[PDB]
Amino acid sequence: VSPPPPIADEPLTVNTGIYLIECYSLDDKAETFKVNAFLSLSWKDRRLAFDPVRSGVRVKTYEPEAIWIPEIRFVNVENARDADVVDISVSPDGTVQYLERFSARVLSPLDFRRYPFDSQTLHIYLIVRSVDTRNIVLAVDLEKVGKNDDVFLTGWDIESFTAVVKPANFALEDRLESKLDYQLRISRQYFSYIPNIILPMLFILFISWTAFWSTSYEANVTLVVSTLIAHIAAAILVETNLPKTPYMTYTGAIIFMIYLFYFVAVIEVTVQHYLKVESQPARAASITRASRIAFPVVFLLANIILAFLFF
Amino acid sequence: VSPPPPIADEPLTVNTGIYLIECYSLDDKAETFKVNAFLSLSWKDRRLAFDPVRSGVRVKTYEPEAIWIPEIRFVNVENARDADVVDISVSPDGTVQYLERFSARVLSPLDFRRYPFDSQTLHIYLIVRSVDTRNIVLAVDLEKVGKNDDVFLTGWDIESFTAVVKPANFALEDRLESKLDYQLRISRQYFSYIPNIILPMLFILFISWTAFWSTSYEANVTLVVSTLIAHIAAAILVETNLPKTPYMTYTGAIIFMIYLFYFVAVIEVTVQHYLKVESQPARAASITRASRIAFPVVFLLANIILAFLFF
Amino acid sequence: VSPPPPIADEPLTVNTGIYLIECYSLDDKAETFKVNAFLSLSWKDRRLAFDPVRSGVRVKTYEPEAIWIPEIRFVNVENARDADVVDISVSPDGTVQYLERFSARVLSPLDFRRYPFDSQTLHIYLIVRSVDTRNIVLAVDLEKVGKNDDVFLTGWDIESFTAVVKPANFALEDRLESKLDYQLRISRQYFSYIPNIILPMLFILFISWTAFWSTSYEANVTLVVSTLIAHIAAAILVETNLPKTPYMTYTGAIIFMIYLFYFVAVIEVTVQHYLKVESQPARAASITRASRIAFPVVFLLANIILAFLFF
Amino acid sequence: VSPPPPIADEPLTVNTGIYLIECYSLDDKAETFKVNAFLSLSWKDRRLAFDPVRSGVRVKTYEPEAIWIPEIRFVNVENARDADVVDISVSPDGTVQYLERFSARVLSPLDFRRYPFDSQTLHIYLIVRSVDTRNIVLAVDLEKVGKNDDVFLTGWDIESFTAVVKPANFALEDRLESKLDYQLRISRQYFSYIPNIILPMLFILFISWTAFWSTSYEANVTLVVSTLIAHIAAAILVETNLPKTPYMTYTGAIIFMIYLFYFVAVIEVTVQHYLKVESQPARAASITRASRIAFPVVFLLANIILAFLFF
Amino acid sequence: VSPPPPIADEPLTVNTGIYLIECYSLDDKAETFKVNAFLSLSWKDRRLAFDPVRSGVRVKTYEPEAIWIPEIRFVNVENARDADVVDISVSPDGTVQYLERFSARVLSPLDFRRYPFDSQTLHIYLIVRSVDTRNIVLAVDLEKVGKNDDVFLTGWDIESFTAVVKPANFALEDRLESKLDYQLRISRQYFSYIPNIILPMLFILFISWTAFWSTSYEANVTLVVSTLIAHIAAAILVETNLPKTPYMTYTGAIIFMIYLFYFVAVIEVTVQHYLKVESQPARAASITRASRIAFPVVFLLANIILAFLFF
Ligand SMILES: CC(C)c1cccc(C(C)C)c1O
Ligand SMILES: CC(C)c1cccc(C(C)C)c1O
Ligand SMILES: CC(C)c1cccc(C(C)C)c1O
Ligand SMILES: CC(C)c1cccc(C(C)C)c1O
Ligand SMILES: CC(C)c1cccc(C(C)C)c1O
Ligand SMILES: [Cl-]
Ligand SMILES: [Cl-]
Ligand SMILES: [Cl-]
Ligand SMILES: [Cl-]
Ligand SMILES: [Cl-]
Ligand code: NA
Ligand code: NA
Ligand code: NA
Ligand code: NA
Ligand code: NA
Ligand code: NA
Ligand code: NA
């Protein structure tokens, strides 16, 4: 079966629509998500047109094998989608109405710059390659773009699922290729990050600053070193659930900054002890007393600067 | 093939049933479970009618390809079910009795609010989409809904497997959809959490409170810090076997609360030492003596408050 | 093709056999194992009978598609087996001899009560569903049940592979089902657990008891706490390679008991120090001296009691 | 269908091209990467030639089954490529223009010698085996070799995707094989390694060197031992994300060198204490004072030597 | 299609050959490896013989479906191989020359006794089952057994790939089976284990022995305990990348031995302190002085004994 011939020299408009049934497995490291949805396609094939009076039927149903069907592919998929044709309906004028249900692992990159307070725009790119006979062009039927209310992405809030109505038409290997951009806007559920990593990470840091109320070098060493080991554990746990970014992230910045605070506390603890042994604890006292205000004030201001730069 | 034609204007009732053979792999992080079960379907196709006098047989057998079979799909599956048609039997009136055995990764969300003392209601949604010729409607044959006695879901107790007999009939992309809700009620076996996670977590917390019977700042720092690190390990181990919830969980609350208890013990240990050095151990003694009763009493009451809020 | 018709009203006996080629991947958490084996089936279809003098041939070979073959399934498999028909041979009387080679992920539960000194009975359940024409019943041909000598299950000793000759015949969805139980008896190779997990766990416990020969509260705190953190690592390592059991296991008991020993040592270390500070080291000495005998004696007796209860 | 016959006994030149759609999953340990791309093939089959004036058509489209298609196979793939024929076009002369879209897990080794400041050359090898009728030879059509702008490999910069135009023709099992080398040049984005692994690893090393300003053996033991445990965690974290190389890597060197610095600091801390106890702290002072300059200077020079050897 | 009939009563000799293309993923815990290779088969079928004069052709090419092809299987594979027939050529005398390219997960056990200085012999077993018509026997065509030069097994050196020319002919389920043994000899690249696991493990042990030059019980406890924890981390990192063996391994022995050295050092540290407190440091001094020579000497001799027993 060949593509429907043009009346004049017009391209064949294939109207598309994606209706999300299930959205799942959003992998941050892999920058992938899984989607189970309906794909609807509609085009006019005049060869399939009929008289409802003569045929007695208002709609004719066909098996895929029986008629010409446009080769639609997804651009950003790991492997080609698992599809099951649900229905093919031909109206009397020849307007084919194709519907299939598919599942695909979509590969769409994420911007971790504001993590875990980030929002994302996931993309699903539909594509058709023109044939020799005639050029195929994609269109969006907004009445057939959606998601069911129950669609739930674990750990994310689904804001919108819309399509960019104007396709990106371009040459690829001397043939036209009509590309459509379906956008799924999601925003991260940061609630858990607060009681789970943020607050515990801050408490173990504040526990380290109790060394500013102690003269016991042995206890201070223990305090600042032990908490630094706890911070290493947090920093490992955080970074292992994120991909290696060529840009600095908000969480990355915070984690790095905290390492400097530990390093500078070790230096303070060291200086204080050196002076006490040198029989000059008056200098050590003034240094320690300053640190009690300095460390929190600088930490607080540095965070204000950081949050400001990132948001 | 086309769907069986209506005698009058009635929809085609497809009677369904699911009989669970093996229900396994319930993944808490993924909020998915695997199921291997029988799917039974029964509908009338008068076209298939026969005389057993002429045909010789009292029941006719068919290959799926040979007759019209309703396109039944699962709503909440990762990928389309792996099915194997077990049997297709047509009685003289044209009543079809279809049976297949399938396997599926069902994606049904869990409520972790009372974890590990939570119960769940897993869902398996059956759906049929109406055709142009006639409307298809799902029904439940309760004689064909069940589970074998041996069905075991590791670390869960299977309470019931029932179906919500009245289907959810609704429009979707200008066609009728008949949706059935199969409910598998399970409850978590929390036994292991007690000797494994709970009691060890409580002993290492009580071990830290022995610092209320010591004056050695160096030993107290060691005690409270070391046990804090043990609790960091605990919390990570617990937290990595749960998904990131936008709501606070019972275990999450307990774990968070325990972090405050360590932070407040570090403060007590710090205050006690400061006073000892300040040559006023009478204040330090009274503060420490209070802490011995305070810490357990407050911990016990806080837990009573927490358990109350969550159950 | 319909099933072979009965001479009288007898059921069709399908003789079965499983000959294990490879046994691998016994996952303890998942309570699954992978199997690669031959499945042999034999039944009499008189329609296929021939004269060996007239046909010249002793045996006729058929393609599966050509003749009626009973739909045999495995009950306890994750997904349906990957089979390849090796041979179909028909004798003059009409005795069909079918042979296929298959692979499957069997889901058979384990009893962790005596782990790592446990033995298991893995099950492979064969099942046939009766048809409307006639009832199919399974049988065991013991001459076709076995395993090759080289079958090796890593970290397990294969004792026997036998079949329970009497099938479990029962009604399921108003049709007869004939179920056969194939039992693979294995016993765990516990050797490695001794130099790997057991002895190191016991040494780090005995290391903590050296605090009974020390008066240094700071050194005892260090000793008992450090060894406790090592035990936490041991316990996590052990329990992450086991599923969550609703029953107490031998290893689980030992691990929990050891936790108590650390808690009670912390108490001893605390009491000894309190008394030393209270200027009464005579009581502290007698308490410590007792602990030196008490701790090992109690540990040894508690283990005798435990081993007795579990074996 | 047999291969096209030669006019004069020349080999059949199959012109090839690979246009990368998506690059993903570069696994360093596995030395594998995944690709989704277009594969274009073009050859002359005179049997397929037609008249364009008489036939009215300038191009004829065929189903793969209809014509002879050269068996093109990737050398370095885990399993054979998933492919979907996009189009087959025949020009009047009989020039076939085949296009398929495929996915493959390519196995191309990496050189970890300069990690994480390394660049790589990934390979995709195309191969054709000659037939008895005639020899098939591969060629590169540079106008059909490329990648889309959006191709992104997470944590890697894509430099170029080119082909080595001259095929490696050789005998294999008494038949000619024509092999083509497609090269994808990538370079690691090392940015993240600096705030994440490098700077933290250097700070915990510098923290250990504060023991050169302390006389407290107990505090020095704590300092050097604790920071050493931190380095063990770092080194384990780094080494588990790399394969076992028979050559020394840049990071491997750095990590190993750092272990010696900790061993030599333990020795210094030990010597200093021995002398202090031996009532000769003048020697201990001079040894410690030297170490303060020695340790950083030697560390800095050793790194200059190392970086020089590796780059 | 039936098997070729015998001229006399001779068995049908199927000549085989395996030429390795890519050898990857050798999993130590699983005792498996992946292989991608050519499988060549050749047998005489006189029914296929032809006159090269009357046919004009010197070789006839067939589709698998067209002719009889022996059912060749691999014994030790997880699931049946993924094959693609490359070519089927019939010479005038009727000699079929079949060639396919396949991929398989071969399950061949490893001997970890000398790990990481071990060598292995991986096996690939080819098998054919005899039919009632005639008994099929495998043979090795040494000209068709090999590997390409580029075959690389990450972290292993490929020594040889040979076949044991004499097949193991035996009865299995009342039919003969002809089994061939293909042996791939590999040896582990132990280089990395030295800077990575061995030297760091030895240095953290030597760091513990500095407690023989200290009188500070608190510092010795810290030293011997901290290092013991580092050895636990090592011992896990090692053992988790190895399967549970019923035999003692070289690395297992070394690791176990080192645990005794830590236990005995804790005992020494304990005894030394007890005596110091007992106001008899002359005994403590002589015990400590002995330990300084004893510990390394015994460690060195124990290793010589161990290496001797294992190599
Ligand atoms: C589960 C949660 C509270 C948690 C446990 C342990 C450690 C950390 C980091 C913050 C150090 C953490 O996120
Ligand atoms: C997760 C479970 C197996 C576990 C093991 C050992 C100790 C703990 C405490 C410290 C939380 C624990 O939670
Ligand atoms: C490899 C082996 C000796 C090992 C190392 C570290 C800890 C454990 C036990 C204590 C769980 C262990 O099994
Ligand atoms: C360097 C090494 C010790 C390390 C520990 C913990 C966390 C990180 C990053 C996230 C800072 C890290 O790379
Ligand atoms: C002691 C040994 C098992 C070990 C510990 C930490 C780091 C490494 C390498 C990466 C140096 C290592 O293999
Ligand atoms: Cl697609
Ligand atoms: Cl489906
Ligand atoms: Cl099955
Ligand atoms: Cl391929
Ligand atoms: Cl096979
Ligand atoms: Na079509
Ligand atoms: Na059908
Ligand atoms: Na300490
Ligand atoms: Na059949
Ligand atoms: Na073809
Ligand atoms: Na084809
Ligand atoms: Na064949």
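We number chain C the way Swiss-Prot does; in order, the residues shown are 47-357.
Going by what the header records, the deposited coordinates were determined by X-ray crystallography, 3.1 Å.
Note: Cβ is positioned from N, Cα and C throughout, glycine not excepted.
What Swiss-Prot records for this protein:
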- C:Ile244 to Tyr: Marked gain of function, with a ten-fold shift of the proton dose-response curve towards lower concentrations (MUTAGEN)
- C:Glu264 to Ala: Decreases cation selectivity. Decreases the binding affinity of TEA and TBA. Nearly abolishes block by Cd(2+) (MUTAGEN)
- C:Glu264 to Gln or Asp: Decreases binding affinity of TBA (MUTAGEN)
- C:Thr268 to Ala: Increases the binding affinity of TBA. Weakens block by Cd(2+) (MUTAGEN)
- C:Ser272 to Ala: Increases the binding affinity of TBA (MUTAGEN)
- C:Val284 to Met: Displays an increased sensitivity to propofol but not to desflurane (MUTAGEN)
- C:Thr297 to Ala: Marked gain of function, with a ten-fold shift of the proton dose-response curve towards lower concentrations. Also shows slower apparent rate constants for activation and deactivation. Displays an increased sensitivity to propofol but a decreased sensitivity to desflurane (MUTAGEN)
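Annotated features taken from Swiss-Prot, shown on the structure.
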| residue | record | contacts (Cβ under 8 Å, 6+ apart) |
| --- | --- | --- |
| C:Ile244 | mutagenesis position | none |
| C:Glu264 | mutagenesis position | none |
| C:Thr268 | mutagenesis position | none |
| C:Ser272 | mutagenesis position | none |
| C:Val284 | mutagenesis position | C:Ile243, C:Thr297, C:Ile301 |
Among the mutagenesis positions C:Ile244, C:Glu264, C:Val284, C:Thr297, which ones place their CB within a distance below 8 Å of a chain B CB?
C:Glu264
What three-state secondary structure does DSSP assign to C:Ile244 (mutagenesis position)?
helix
For a quick check of packing: other C-beta atoms within 10 Å of the C-beta of C:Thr297 (mutagenesis position), how many?
23
List of the mutagenesis positions C:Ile244, C:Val284, C:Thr297 facing chain E, defined by a Cβ pair under 8 Å:
none
Just the mutagenesis positions from C:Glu264, C:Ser272, C:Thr297 whose C-beta lies under 6 Å from any atom of ligand 10, please, or none if there are none.
none
